Amino acid sequence: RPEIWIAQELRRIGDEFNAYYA
Amino acid sequence: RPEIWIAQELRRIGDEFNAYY
Amino acid sequence: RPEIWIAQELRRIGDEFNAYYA
Amino acid sequence: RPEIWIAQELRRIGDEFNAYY
Amino acid sequence: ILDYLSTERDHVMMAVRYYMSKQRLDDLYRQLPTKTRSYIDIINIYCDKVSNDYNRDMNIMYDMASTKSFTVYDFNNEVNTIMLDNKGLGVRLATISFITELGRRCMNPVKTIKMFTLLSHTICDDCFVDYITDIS
Amino acid sequence: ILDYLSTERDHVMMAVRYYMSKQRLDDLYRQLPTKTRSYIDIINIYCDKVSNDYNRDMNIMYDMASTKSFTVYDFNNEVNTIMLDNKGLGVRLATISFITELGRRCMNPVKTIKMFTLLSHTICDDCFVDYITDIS
Amino acid sequence: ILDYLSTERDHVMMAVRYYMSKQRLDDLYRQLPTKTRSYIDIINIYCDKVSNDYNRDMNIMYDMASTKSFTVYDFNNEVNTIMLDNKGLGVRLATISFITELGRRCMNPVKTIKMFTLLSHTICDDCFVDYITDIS
Amino acid sequence: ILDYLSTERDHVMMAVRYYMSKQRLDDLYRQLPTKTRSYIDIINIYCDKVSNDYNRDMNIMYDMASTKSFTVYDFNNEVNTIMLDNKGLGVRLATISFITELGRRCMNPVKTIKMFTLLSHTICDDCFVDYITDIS
Ligand SMILES: [Cl-]
Ligand SMILES: [Cl-]
Ligand SMILES: [Cl-]
Ligand SMILES: [Cl-]
Ligand SMILES: [Cl-]
Ligand SMILES: [Cl-]
């Protein structure tokens, strides 16, 4: 239950990085 | 490479099992 | 600390077994 | 057998260390 | 197995480990509730059948699982991938049967238990849990 | 045990793990030669009696082992120390029985099998081997 | 950490463990070729920034990981799932940073190295490799 | 080490594991109190000297530690035996240096950490603790 949601925050964080890294 | 193919063969075995059932 | 004393009870128990096993 | 002898050689090395110290 | 039972000590050590392990399993089962005992029974019946029917398949699949480049960790992830796309009962039973076969031929007990523990998480997705509870 | 079996998933997962391990132990036994099976019978007979006779002693010694500062590593070394001076059969049988009891109450299968493996080496010294081989 | 360093023995033991592990890591690095050292520099640069930029996010995500029902096994599988659909560099760097943070707060060195080993396989998919190899 | 760094993936995986491991060690040291840092320093100075002086000895001792019949568990017990009968500082330093050398040449990180953890308990007997605290 917590691991599913953690991995989604990592997905969210990853998106922030990708957009800014561009 | 081998782990990738074994898992694919397990699927095939699985679908085979599901159909005879 | 507890492991030292446990192992001594095993030693004690072992002696009881040996004497009776005879 | 090997573990028994290695540990014995470590003792010898240890005593050697202690004496030169 | 005889390649590891060379000396009297190996035999005796083997004997002690078997006893410790057997006793643990017996006492674990002793503690399990009816529900869990039912699931074990269901898994037993279905996976015994799969392992028997596809015995020849399980054997050659092991032969390539014995190649140097094979790792349990990568295999686990490939299984996780497969289950996500295919929701049939068969592939899950097949995976249990194969891991069980890997276990039978692994003489490193620690490696084996690790494999069992990891893959059990992977195999028991909500889809599998639904099947076993239906068959209950 | 029932604190580990909260959801249906926990139950099914437990069932899968049990099946894998039970199957392994069954197949391991089938492969063992007569000599090893005899040693298993001897350990079964002798440690069952010790475990029963000293059941109260085993329970209260577990309570000491559940202590915060208790570690299998340190216990292994103390056991090793005791056996070097004490060469009787009893202390070796008692240690197996105690370690077996620790296994029964340990829910982590990895830590348990680690404990069995380590302590089996330590317990099966030349003296213990000589004892088991003398019997039958 | 200071709850683990209660006696002088705990301190000295910690010191021995650190020396052994530090020495290993030092010697491992000396053996690595130029290519691997470059990849280490890249991961160092990129994950340090993520770890700093999202430090608050990492802390609160650890609090979720310290939950009773959290398991590395299940988390590994969810990470594997995310990476299959999401092929950006960010989610891979973020996962490393998060796993690194879990390592910093884990006092059991065995469980920690197990976690690193498993998750490294899962994180280093073909997509991630392609990213790291493109840079320098 | 190059025998394991065959593909780009192996390099990248190696890079990620090194980073995770290095970060953990750095942050651990960051948390250690002055006392523990002093002990690490003392161990460093003495064991670096032993490893250097007896470098040739440590190398052939490894060569027989690589034989099939060698097991860490049995070696641990032999070390425990030696320390019980001999209370000099030298043998303890020598044992640390040797285990460290075993670590440098072990590419299985999990096996290594296990070895480090177990032997650290064995080496850090009250006799050793007395020496390090005196040299403090
Ligand atoms: Cl076993
Ligand atoms: Cl292992
Ligand atoms: Cl189990
Ligand atoms: Cl563990
Ligand atoms: Cl550590
Ligand atoms: Cl490593």
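Here chain E follows Swiss-Prot, giving residues 51-186 in order.
Any Cβ shown, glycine's included, is placed from N, Cα and C.
For the published mutagenesis E:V100 to A, Swiss-Prot gives the following note: Complete loss of binding to host BCL2L11. Under mutagenesis, Swiss-Prot gives E:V100 to F with this note: No effect on the binding to host BCL2L11. Looking at Swiss-Prot, you'll find the mutagenesis E:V129 to L noted as follows: No effect on the binding to host BCL2L11. Quoted from Swiss-Prot, the note on mutagenesis experiment E:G140 to F is: Complete loss of binding to host BCL2L11. Annotation of the published mutagenesis E:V141 to L in Swiss-Prot: No effect on the binding to host BCL2L11; the original residue is retained in the structure shown. Experimental mutagenesis at this site is recorded by Swiss-Prot as E:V141 to F, annotated: Increased binding to host BCL2L11. Recorded in Swiss-Prot as a mutagenesis result, E:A144 to F carries the remark: Increased binding to host BCL2L11. Here the residue is the original one, while Swiss-Prot reports the published mutagenesis E:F148 to A or E with the comment Complete loss of binding to host BCL2L11.
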Check: Of E:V129, E:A144, which of the mutagenesis positions has the most Cβ neighbours inside 10 Å?
Finding: E:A144
Margin query: Please report the Cα separation of E:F148 (mutagenesis position) and E:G140 (mutagenesis position) in Å, rounded to an integer.
Written below: 12
Next item on the list: Under 8 Å Cβ to Cβ from E:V141 (mutagenesis position), same chain, six or more residues apart: give me those in sequence order, or none if nothing qualifies.
Entry: E:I132, E:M133
Item checked: E:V129 (mutagenesis position) versus mutagenesis positions E:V100, E:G140, E:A144 - nearest by Cα -> E:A144
Next item on the list: Provide, as an integer number of angstrom, the distance between the C-alpha atoms of E:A144 (mutagenesis position) and E:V100 (mutagenesis position).
Entry: 7
